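Peer 1: So that we are looking at the same thing, I have put the structure below in structure tokens.
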Amino acid sequence: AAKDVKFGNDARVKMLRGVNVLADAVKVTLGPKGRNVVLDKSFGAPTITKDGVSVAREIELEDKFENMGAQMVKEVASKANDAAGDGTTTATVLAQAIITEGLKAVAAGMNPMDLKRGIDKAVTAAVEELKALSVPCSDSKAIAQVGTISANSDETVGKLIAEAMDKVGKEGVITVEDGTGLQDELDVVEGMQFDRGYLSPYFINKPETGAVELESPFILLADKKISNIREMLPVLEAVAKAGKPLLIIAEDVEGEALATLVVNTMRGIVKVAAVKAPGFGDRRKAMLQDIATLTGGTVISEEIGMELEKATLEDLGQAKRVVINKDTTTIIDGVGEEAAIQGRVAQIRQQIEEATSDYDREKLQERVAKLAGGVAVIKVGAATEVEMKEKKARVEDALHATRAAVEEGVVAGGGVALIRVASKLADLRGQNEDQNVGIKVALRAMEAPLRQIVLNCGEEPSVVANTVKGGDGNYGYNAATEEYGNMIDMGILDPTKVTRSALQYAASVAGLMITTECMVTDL
Amino acid sequence: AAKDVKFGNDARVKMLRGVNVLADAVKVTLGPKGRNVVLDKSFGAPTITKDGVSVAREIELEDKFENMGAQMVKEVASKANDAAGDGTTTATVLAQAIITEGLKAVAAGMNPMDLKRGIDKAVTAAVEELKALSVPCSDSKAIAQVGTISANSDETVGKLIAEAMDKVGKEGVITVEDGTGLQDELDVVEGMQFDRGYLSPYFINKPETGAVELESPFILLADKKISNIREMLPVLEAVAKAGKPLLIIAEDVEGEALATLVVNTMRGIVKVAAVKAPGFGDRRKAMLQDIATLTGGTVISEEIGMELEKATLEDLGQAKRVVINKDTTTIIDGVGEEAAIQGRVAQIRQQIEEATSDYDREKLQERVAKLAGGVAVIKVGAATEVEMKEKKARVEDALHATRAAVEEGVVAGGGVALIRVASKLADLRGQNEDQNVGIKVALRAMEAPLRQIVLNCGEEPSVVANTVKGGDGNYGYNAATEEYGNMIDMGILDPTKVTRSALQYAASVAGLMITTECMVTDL
Amino acid sequence: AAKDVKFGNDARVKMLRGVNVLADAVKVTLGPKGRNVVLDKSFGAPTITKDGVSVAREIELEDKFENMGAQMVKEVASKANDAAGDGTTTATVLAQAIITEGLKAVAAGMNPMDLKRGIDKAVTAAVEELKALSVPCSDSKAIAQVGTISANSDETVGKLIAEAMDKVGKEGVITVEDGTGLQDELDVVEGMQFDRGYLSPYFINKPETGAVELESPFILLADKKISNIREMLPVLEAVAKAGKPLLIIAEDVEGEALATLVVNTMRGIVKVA
Amino acid sequence: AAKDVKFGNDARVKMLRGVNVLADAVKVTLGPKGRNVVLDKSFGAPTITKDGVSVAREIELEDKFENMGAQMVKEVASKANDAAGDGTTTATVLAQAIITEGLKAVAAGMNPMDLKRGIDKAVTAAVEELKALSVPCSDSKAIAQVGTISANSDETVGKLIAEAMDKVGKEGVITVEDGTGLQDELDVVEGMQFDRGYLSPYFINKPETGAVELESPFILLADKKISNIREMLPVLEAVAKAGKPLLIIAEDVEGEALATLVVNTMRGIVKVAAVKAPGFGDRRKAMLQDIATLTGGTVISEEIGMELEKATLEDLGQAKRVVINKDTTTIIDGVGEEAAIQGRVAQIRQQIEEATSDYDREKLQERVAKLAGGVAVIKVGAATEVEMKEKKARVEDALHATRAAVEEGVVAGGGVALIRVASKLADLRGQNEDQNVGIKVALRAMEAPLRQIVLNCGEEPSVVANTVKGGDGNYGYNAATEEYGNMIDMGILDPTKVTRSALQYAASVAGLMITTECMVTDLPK
Ligand SMILES: Nc1ncnc2c1ncn2[C@@H]1O[C@H](COP(=O)(O)OP(=O)(O)OP(=O)(O)O)[C@@H](O)[C@H]1O
Ligand SMILES: Nc1ncnc2c1ncn2[C@@H]1O[C@H](COP(=O)(O)OP(=O)(O)OP(=O)(O)O)[C@@H](O)[C@H]1O
Ligand SMILES: Nc1ncnc2c1ncn2[C@@H]1O[C@H](COP(=O)(O)OP(=O)(O)OP(=O)(O)O)[C@@H](O)[C@H]1O
């Protein structure tokens, strides 16, 4: 295709206009005074959201160069949300600040590569500073605060997630799903979780979240890979009139002899899914036995001799709900038999007691933790479908923030930690004055979150920025109550991982992206 | 198609406008102060790169004549990257200089093919001069410098590749692949390398790099060609529900009874690849036996009598990663059995000990070198996908540059050695005054790299060119530290092959290219 | 009126277009086999000429840049004409060749004023060499042939110029008049010549001729400046009573007297030169 | 006519476009290797010139904003011309460099007026540095060289002006005239000069010349205001009966008399040129008495009683020639007796002796200087009237540049003065980063003329610039012979005053137009 090619300042200004559009569209959602935005959906109702990443995904400009810049910054939100699930808006704001100031410097005549290297030096120094300043998160009150603040100062969901992590432990799995009443409910039912994903991206359902859900699925388990379609056709055939969608768990699933002809055979009324089995050998076999007992099913093996053609509907497992994601797949509620589940739990506990090898002990302890923790289910209760998915977004963001906080720790909320590390990093210098200018641009950039939150409050940013810079420790500006105080006392806290990942991704993409002079695109 | 035909100066100026667009878009990436570009991608995120040859590949102009010029100079970068993998930007810059000055001479009325002969005489003299001035590369410090400078003065990757060539020797194979952490990692694992390529260009995966990759492939080996599809259908059928993609190694693979119906069978969910077996007869059989033992597989033969229908999933080989390229195909990691691999290594060593024929000894020594060197794997660790591929590009460029340097030698970096050989060639004269002016055009063109690098630094190109021309030996201008000194001492060195190939390709295409009077295109 | 600028090679190719237009339009008629060129007239029949000056006079192009290039070459052609009297086609043909090759060379990237200096040196050498190659024309026969060739190969004109040349010697003065008879009339009468032009171009009675021809005029001789026309009022009254053309020779003529004389000339009451 | 506004960076880029247009159009002809520029005339042949003033005069753009930018740079060029007389191309080239880097820097988000203050500080330091580096031009050989270079490398003109100052000393008054002979003529005749211009621009007989040149006029001296033209009615009648040009010198001229004189001049019935009365009070009256002695005239005053109406042809002064400049009037070969002039010289010398006030003593000293020194006349000699007037113009601006040189000093030409000063000022800093970048913009802009003239040579600007920077003292690049050396040795010099004024007004207009945010203009119609 014939290419329009732009050089230097023209390319950079088209880039920056597109990036400014996207960053405004995302930054209008930041902070407790953050304001939700409407994303058009052609198939259904318009979607309200405070979730930055879905927004940033939805932007696509008409001018090709502006669109390219917007895609480059959409990468920031995508990477940030995948890493942490929160702070994508923060990452985008840090981006926009860094690109704007770096482009001003470059327009002055600056070398962009030295800016890049200075930005890297400053951002790594900031990573070390936040690691020094990170505080462990505990007491179930800090976690509740993280959830509440993450959900736009929603105390009910913060309390609910605090109760959930109290019950299932700091490492238990919690699932957010559609509720039925007007109230959000907690349902900790028996379930299972294994770190595997779908084999083919054609199993993605109508929702664009990337996780496919099954309405009362039918569980099939296997450790030995079958050979021909005809051996597993009767099971499908039985499934084809069982009533319930089929999820198969195997060591590794092909595309040729399953996916192509299940797509060509079925138009998609009732879905069929196939997933990998984590582990290998005896560990995988024991895990499959545990899953089969949880779902009331059985595991086919060469040694047993029981075959797929002999397998019936009652022999195999069944679950009440199953959600499959690329990162990790969970069976939400497998009915099975409660007495059988308890007997298997006792058997695996005695397996722990007899075992003495460190690897065997730790994997069996992982098994008992998975069985005992269960799955917490969040029934998002609200009046409407728009409020359904909006509250789902805020609840999932709160859950992800709590996860990251217990993974790494917490620091002062509202970007105050950025102010403090910027004050601490004022002395960092680069190889030359060029790298010093880059570090100073990064310094100027890290107060962007506070300024943008205060702007979302309608208050003037520079006043608050200087007021916090005059402060120290955990003194900052509660935007919700429009007053200065200690966040740690009042519970405005960010997870350390969220902040660190956001700043890291933003610095990396911005440093690459301000060094760009030739832009080549279709006309 | 109706042809618009342009003659003489208007044709040549449209040509030159297109060439100038492409050459600017490539030359903005040269040197340590070289600055990255953005190439659009329709399927995914925009690609920020410093790789000049890619920049050449995605340039196409709206005016047909300008598009011709751009394509004919894109040929330069393609040929240069194929030959050496670095210096494509240098080749394009030498082109643009030569075409512009030759067009000025032709606009004066000067005869084109005598200019061509003068250019060839000068460029062959320059080849001999650089061969005289080439210095062998060794000590693992010069290699590290070549890698670092090749990767835009990136010292960490230079140290890493120095360690890699220290471990796997100066001739071992090194693979660059996607990493997982934020850090670039070195993983020297057991693998195989053999100079063979894919049979059909329809096996090219989604990446446009031309090398297909397989995630957990399944290895099949053969020395006797099967006859019918039905004999090898069960293996495929077994593969069709094995879980892993199938790579077949054979003497020579057909298209009629494999490729057509394997494209018609699968839609591209899981790939199936077939490659040629290097060598012939007993050498090919021994290589297949070695590869089957490396992957834990077996080789089908008429003498053995074991048949494809009798072959099972456990009988055949399996690898962790395999990347197939047209030039050379490598199995990155075949698990197999470490004890079996060591036993095969000892057996082949004893085969060396018993053998005395020079050809047998050298091929068995090639076998033991391939087995002992293994495969070095570079896990490109970075924050983002854009930084994934950008760091991959710079690391691969460093790899190719180090390969070329150890293949042929090194000279002064930044074109300083090219300046020196230009100074040494001031006395070369052609058959007539026309050829003399052609030689002088080549002479005035060979200072293009230094000028363009210094311009990328934003500095005064003329003072640097004159200062270096006043200098001698390895005295030149470090662009990174903006100062004049000895390149050998400060480690800025080019591979001799890269520079020689760039100048040869550029001179050939440019002299052949400035002779063009008529241009015939679609309207 | 605002001004539109054009700088760079685009301007150069523009006056190149203009000079090519004018230069071809005038070079067609060069030589004895010079082809006719027809020129429109606002009224009546269009004139048909082989005169390079005549065709070169009215060349003026619609767009301003090539018009201005045509005007520069028109300037040099008329300057050579007033310097020499002939060979204007030759001058502008030489101009076309030199400018075309010069613009080709400067567009080829050489230094323009270095080129100009080289051309100046070459043309100076050509000038001195043509002094070396020059041959005296003191003979009346070559005078007859050159007068013939200049006047469109008319031997009668060259012959008459030869006889007049013999009449007034080497540095005499020859003046053309109109004869009522079908034969040309050659005479020698004492007269006065001095290199002085008219105060105003409006004094010319015949615009095509370019000179003021007066028959039996009263001649006034003055060595003083005519600052006021009141000094010329009795002179005008006397010459109007007598009824003949009037010629004035004075040291200087100021704006007032010149303006009043111009007004009187366009009135049609007196003939004053 | 309605008014359209454009504020913000759009206005900035707009006048940047305008100044780039005009600045290139004038920078092409800079230097001895300056390329020709062709300009259309509404009638006849187009003019071809190397004069920066000429090309800069008729630049105006179709759209209003860049036209305005062109007009600011035009007015600064003309202001420097009237201040100095030469180097207008230099001033506007410096203007282009300073404004382009300044607008680039302000568009980079930093404070424009911090930048302007920094540029002002840097240019003030440059002014004091060039004062330090200025060399006296008392030597007649350097005077001949600078007169040569100013008048397009014509050694004859510089030589003639050199002998002119040899005739009338260091601070004498010299007027160029037209000589009928092919040879140049030089004479010295006692005359008058004073800093007074015409009442109306319509008094100028030659619009291209800009001055009123009159031969053998009747001169009227008055110390009173001409409120009514009825006072000038008998004078007009007498001068119309006599038939010569008329000069009026009066204290003030009101609107009525000026309008009536303008009507009379455009009628074509009389030649009347009126100028103000120079000086003030008793000094003005005394020097008007001196002028009356020089021309044989009489001073008319209301306080004395004798009025403008009671004027005869004998009472008015007379002279052989007069030239009334734009703000100056000079009288050559006055009729009045030299003995009376010598007596007046003695009287004002005794006034000097009895003078006690320094101001009055200096006024009497300049009175005796102008009354005794006289005026040199240089009559240009040539064959053609066209080259007559062209060499006359070359003499005019060459001598004006020579006077600028004599008043202040001379430095090596070719812009290397600016190059050396920029070398000596690399160390100065400002109060913040924006003042520092303003200093840097001024520094790297004041080096532009060398690069532009080398461009005009056809060579590479940067190599010559850095080589001359490396060279120290008066070492630089002869553009004429296109080779290095000392320009003093080969006589390539520029007056200190012209370059100093050029850079001063360039920095002034840059500081004023950098700080342009709102740009109002009339509507496109
Ligand atoms: N009362 C408050 N005072 C100060 N900062 C607050 C307050 N409430 C919330 N914040 C800050 O607002 C941010 C949370 O807002 P929000 O969840 O909308 O965006 P995010 O965490 O940057 O990312 P995302 O777009 O994924 O939601 C955190 O930085 C938190 O510290
Ligand atoms: N500090 C430096 N000083 C001088 N030259 C340098 C310096 N750093 C790098 N170079 C030169 O820059 C070039 C490497 O730049 P780069 O890798 O972008 O381009 P390339 O090698 O010409 O080709 P390609 O487009 O394939 O990368 C080499 O010629 C190297 O000598
Ligand atoms: N031989 C020379 N070598 C180098 N520079 C020279 C030489 N002769 C003159 N110059 C420089 O060239 C400039 C003279 O340019 P030019 O004669 O076109 O007019 P100007 O003085 O710049 O201005 P104006 O427009 O008022 O005529 C001066 O800056 C002078 O120093």
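Chain A is numbered as in Swiss-Prot; shown residues: 2-524, in order.
Determined by electron microscopy, 4.4 Å, according to the entry header.
Placement of Cβ uses the backbone N, Cα and C atoms for every residue, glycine included.
Under mutagenesis, Swiss-Prot gives A:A2 to S with this note: Complex stability is significantly decreased; when associated with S-76, same residues as in M.tuberculosis. Swiss-Prot lists A:30-33, A:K51, A:87-91, A:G415, A:479-481, A:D495 with the feature ATP binding site. In Swiss-Prot, a published mutagenesis experiment is listed as A:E76 to S, annotated Complex stability is significantly decreased; when associated with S-2, same residues as in M.tuberculosis. For the mutagenesis experiment A:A109 to C, the note given by Swiss-Prot reads: Forms inter-ring disulfide bonds. Prevents ring separation and leads to the formation of high amounts of symmetric GroEL:GroES2 complexes. While the structure shown retains the original residue, Swiss-Prot records the mutagenesis experiment A:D398 to A with this note: Can bind ATP with normal affinity, but is defective in ATPase activity. Binds non-native rhodanese, but cannot release the protein. Where Swiss-Prot documents A:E461 to K as a mutagenesis experiment, the accompanying text is: Temperature-sensitive lethal mutant. At nonpermissive temperature, the rate of general translation is reduced and a defined group of cytoplasmic proteins are translated but fail to reach native form.
Give me the local environment of each listed feature.
Peer 2: Neighbours of A:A2 (mutagenesis position), defined as other CB atoms within 10 A of its CB across all chains, total 10.
Sequence-distant neighbours of A:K51 (ATP binding site) (same chain, 6+ apart, CB under 8 A from its CB) are A:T30, A:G35, A:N37, A:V38, A:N153, A:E391, A:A394, A:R395, A:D398.
The Cβ of A:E76 (mutagenesis position) has 22 neighbouring Cβ atoms from other residues within 10 Å, across all protein chains displayed. DSSP assigns A:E76 (mutagenesis position) to a helical segment in the three-state reduction.
A:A109 (mutagenesis position) falls within neither a helix nor a strand when secondary structure is assigned with DSSP, and so counts as coil.
Around the Cβ of A:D398 (mutagenesis position), a 10 Å sphere holds 26 further Cβ atoms from the protein chains shown.
According to DSSP, A:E461 (mutagenesis position) is assigned to coil rather than to any helix or strand. Non-local contacts of A:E461 (mutagenesis position) by the CB criterion (under 8 A, 6+ apart in sequence, same chain) comprise A:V455.
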Peer 1: Under a criterion of Cβ-Cβ distance under 8 Å and sequence separation of at least 6, what residues of the same chain contact A:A109 (mutagenesis position)?
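Peer 2: Set apart from A:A109 (mutagenesis position) by at least 6 residues yet with Cβ under 8 Å, there are none.
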Peer 1: Just name the recorded positions among A:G32, A:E76, A:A109, A:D398, A:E461 whose Cβ comes within less than 8 Å of a chain D Cβ; none is a fine answer.
Peer 2: A:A109
Peer 1: Check A:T90 (ATP binding site) against DSSP and tell me helix, strand or coil, would you?
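Peer 2: Once the DSSP labels are grouped into three classes, A:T90 (ATP binding site) ends up as helix.
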Peer 1: To which of the binding-site residues A:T30, A:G32 does the lowest count of other Cβ atoms within 10 Å belong?
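Peer 2: Relative to the other binding-site residues in A:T30, A:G32, A:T30 has the fewest Cβ atoms within 10 Å.
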Peer 1: Taking only the recorded positions A:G32, A:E76, A:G415, A:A480, which one has a CA atom nearest to the CA atom of A:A2 (mutagenesis position)?
Peer 2: A:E76
Peer 1: Using all protein chains in view, find how many other C-beta atoms are within 10 Å of the C-beta of A:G88 (ATP binding site).
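Peer 2: I count 34 other Cβ atoms within 10 Å of it.
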Peer 1: Report, as a single number, how many Cβ atoms besides its own are within 10 Å of the Cβ of A:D495 (ATP binding site).
Peer 2: 31
Peer 1: Is any of the recorded positions A:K51, A:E461, A:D495 near chain B, in the sense of a CB under 8 A from one of its CBs, and if so which?
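Peer 2: Out of A:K51, A:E461, A:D495, none lie under 8 Å of chain B.
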Peer 1: Sequence gap of 6 or more, Cβ distance under 8 Å: name the residues on the same chain that satisfy this around A:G415 (ATP binding site), in order along the sequence.
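Peer 2: In sequence order, the residues whose Cβ lies under 8 Å from that of A:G415 (ATP binding site) (at least 6 apart) are A:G32, A:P450, A:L451, A:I454, A:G477, A:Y478, A:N479, A:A480, A:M488, A:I493, A:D495.
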Peer 1: Under DSSP, is A:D495 (ATP binding site) helix, strand or coil?
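Peer 2: Strand, per DSSP.
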Peer 1: Give the distance between the Cα atoms of A:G88 (ATP binding site) and A:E76 (mutagenesis position), rounded to the nearest whole Å.
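Peer 2: That comes out at 14 Å between the alpha carbons.
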Peer 1: Can you tell me the three-state DSSP label for A:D398 (mutagenesis position)?
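Peer 2: Assignment for A:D398 (mutagenesis position) reads helix.
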Peer 1: Just to verify: the residue among A:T90, A:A480 with the fewest other Cβ atoms within 10 Å, which of the binding-site residues is it?
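Peer 2: Minimum Cβ neighbour count within 10 Å, taken over the binding-site residues A:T90, A:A480, occurs at A:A480.
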Peer 1: DSSP three-state call for A:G32 (ATP binding site): helix, strand or coil?
Peer 2: coil
Peer 1: Measure from the CA atom of A:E76 (mutagenesis position) to the CA atom of A:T90 (ATP binding site) and give the result in Å, rounded to a whole number.
Peer 2: 12
Peer 1: Using DSSP and collapsing to three states, where does A:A2 (mutagenesis position) fall: helix, strand or coil?
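Peer 2: Note: A:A2 (mutagenesis position) is coil by DSSP, not helix or strand.
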